[PDB]
Amino acid sequence: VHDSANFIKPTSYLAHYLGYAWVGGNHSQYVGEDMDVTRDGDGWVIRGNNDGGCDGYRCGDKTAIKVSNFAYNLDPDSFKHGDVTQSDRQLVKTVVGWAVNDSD
Amino acid sequence: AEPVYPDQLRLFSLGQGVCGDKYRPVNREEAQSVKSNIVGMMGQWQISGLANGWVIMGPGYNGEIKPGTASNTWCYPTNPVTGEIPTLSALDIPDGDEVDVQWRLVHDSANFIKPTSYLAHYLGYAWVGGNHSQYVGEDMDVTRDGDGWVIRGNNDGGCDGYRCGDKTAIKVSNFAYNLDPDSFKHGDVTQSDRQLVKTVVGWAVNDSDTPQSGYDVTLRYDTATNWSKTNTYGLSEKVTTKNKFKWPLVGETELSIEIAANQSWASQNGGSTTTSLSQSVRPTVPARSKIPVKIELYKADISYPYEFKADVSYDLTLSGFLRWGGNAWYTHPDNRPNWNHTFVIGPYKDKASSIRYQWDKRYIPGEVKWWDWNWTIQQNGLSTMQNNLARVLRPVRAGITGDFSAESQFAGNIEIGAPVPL
Amino acid sequence: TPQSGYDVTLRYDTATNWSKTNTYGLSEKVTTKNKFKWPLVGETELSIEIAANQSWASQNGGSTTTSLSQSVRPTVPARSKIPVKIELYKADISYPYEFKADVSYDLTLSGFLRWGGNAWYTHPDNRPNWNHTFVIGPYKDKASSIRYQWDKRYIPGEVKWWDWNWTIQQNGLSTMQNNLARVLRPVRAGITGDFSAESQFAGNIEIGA
Amino acid sequence: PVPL
């Protein structure tokens, strides 16, 4: 989400092409410039920097781009896991037994 | 583009864009990623120079980043250090019972008491130390409290200072053992207070001319508990009319007519638990022969000794009030509140209890929700914090010998007897 | 070809259950009563009632089930037939047995503790009645284990039943060591006995010719 | 199958 040329710019331009208003910060006039990136909960928010002042109708209502719900398509042979460790072990139940074979 | 650690940032008042050697100016995006940290290290009306003719401003200007120029420049090292917490070699405890190993761990002054006391001090816990010294982590009493241990400054005699009687307490509990897989061994299993549940004896008879494996005897015993709660709410409406008539034969008659309606809503939540134990015997019977079988199920107390070699992890709780002058909690309280925080020394369990996760994520302000480690680095230096945290998170390895014991478990016996010719 | 795909299964289950329920209720009712002269019916008494009720119930229960299953799965030769039989009985069962074993036991002490000095960690001085159980054998719990308490006497926080340091001070380390060694001496014996139980299961599974 |  901090990749300007590969993420911030194309997504900002897509928002602009669809008709979302004020895609960009107050310190430029180009779409997708002067954007702030913040970590919000489990997602990220990219929004034009609303500092100083702006000229325009409702220029303070910057368009927000939210990134969330990341998923990972794994390469099948690449998964590896380390040691499994257990904590706070509370016994549920146990059984001991004998299996006797008197036959031949 | 690249993560920036605030501790490596430095201001140079050497003119517009002229940093020191081995340092380069910080650009706008890097400054924005760590804006709160940089604005925190600036004067209220201070204006500092970024790269590419940009400028960041102080808290008076809400930390605004805008095109401009200035005389001081924010710079970052050309080859920054990663700042990772080092990994030290394992501390070996002499073998013994679990409580003995815990005892040896919590009475180690150089490897446990000092680093943990220093960690409590760097975070801003007040009065980490006893009354008979002024150094942090000295004159500490260790006591065995229930299933845990308490390390607290010795509050004997008298002390000078504000609320000097409220010593910070360090609690050690919730021990866990990551076993070496090939090291576990157990001794004889012994049973006591055996109460018979049920037995079955049987015969498997084979009159055919070939061996037969198709026999099955199965004894199963199940126990369950259940619970439920129900809340009901009702409403009712009723209308009655009463009149008087002279019916021909019966004479004076009183007639009542009543119409009623009712509505009810009920909500129920419940649950259950079930435990089942099954034993089966499936003998292979030789041709023209018969085999006796027996299954028995008992309830019994079970005991056995065991031993293994393990890595040892534990929960470390810090209790006390945070210093008014400065503490590392992210809101930085100033009213000296009481505070308890638990770390998990060992494998990751969650973010709030993991020192390593917070330390690694200190470059993301939105992730900083419990402890401000950048603040500790600024107060004490990066190398000092690294060394203290490396000693706090040092792995511990020990040989353990113990006894398992449990009451009212299951004891089974399955027997296939000797064949009898037909 | 020979066929092994046959199955006859007889299963018998018995169960018991129990339940307990506690219920609490509240009710509120408002009634108004009036008199009118309705045209044709004449003098009429009209009652209007509105009620509300609330109820809370709490249930706890349990069950126990015992199941006995017997299956026969004969392998039948080609162009042939085999008779099968399964029987289930309830019966009393008996048999003799013998083995060689180590012998453990519970040892209870009952009496009043001396006023002059006793080894209980609180050291009562009012001569109270006292019963304490030790398990002579494998470990079961801390309170009944002499060896655990003896080994842990170096930790004051673990000293919660008997003060063995006090006994060492009063009598000497070697004396207490020898006495406890004789108390915890293992015992080995040959045992011959009889098993007997009523209302158990007896089965019979038969594959014929 | 995928080799490990």
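Here chain B follows Swiss-Prot, giving residues 24-445 in order.
Looks like electron microscopy, 2.2 Å, at least that's what the header says.
Here the Cβ of each residue, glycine as well, is placed from N, Cα and C on the backbone.
Listed features, source Swiss-Prot:
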type	residues	note
MUTAGEN	B:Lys208 to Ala	No effect on heptamerization
MUTAGEN	B:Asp211 to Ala	No effect on heptamerization
MUTAGEN	B:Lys221 to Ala	Impairs heptamerization
MUTAGEN	B:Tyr244 to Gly	Blocks the hemolytic activity. Does not affect the initial structure, the ability to bind to cell-surface receptors or the capacity to form heptamers. Does not insert into membranes and form pores; the mutant heptamer is hydrophilic instead of being hydrophobic
MUTAGEN	B:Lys313 to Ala	No effect on heptamerization
MUTAGEN	B:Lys374 to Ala	Impairs heptamerization
MUTAGEN	B:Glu390 to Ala	Nearly abolishes heptamerization
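The structure, with features from Swiss-Prot marked on it.
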{"residue": "B:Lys208", "record": "mutagenesis position", "contacts (Cβ under 8 Å, 6+ apart)": "B:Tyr329, B:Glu330, B:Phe331"}
{"residue": "B:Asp211", "record": "mutagenesis position", "contacts (Cβ under 8 Å, 6+ apart)": "B:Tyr327, B:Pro328"}
{"residue": "B:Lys221", "record": "mutagenesis position", "contacts (Cβ under 8 Å, 6+ apart)": "B:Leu242, B:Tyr244, B:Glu319, B:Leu320"}
{"residue": "B:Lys313", "record": "mutagenesis position", "contacts (Cβ under 8 Å, 6+ apart)": "B:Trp226, B:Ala227, B:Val228, B:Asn229, B:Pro442, B:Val443, B:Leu445"}
{"residue": "B:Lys374", "record": "mutagenesis position", "contacts (Cβ under 8 Å, 6+ apart)": "B:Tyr380, B:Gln381, B:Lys392, B:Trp393"}
{"residue": "B:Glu390", "record": "mutagenesis position", "contacts (Cβ under 8 Å, 6+ apart)": "B:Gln381, B:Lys384"}
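Within 10 Å of the Cβ of B:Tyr244 (mutagenesis position) there are 18 other Cβ atoms, across all protein chains.
By a Cβ separation below 8 angstroms, chain A lies close to these of the mutagenesis positions B:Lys208, B:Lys221, B:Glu390: B:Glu390. In the three-state DSSP classification, B:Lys374 (mutagenesis position) falls within a helix. Listed mutagenesis positions (B:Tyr244, B:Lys313, B:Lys374, B:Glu390) with a CB under 8 Å from any chain C CB: B:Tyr244.
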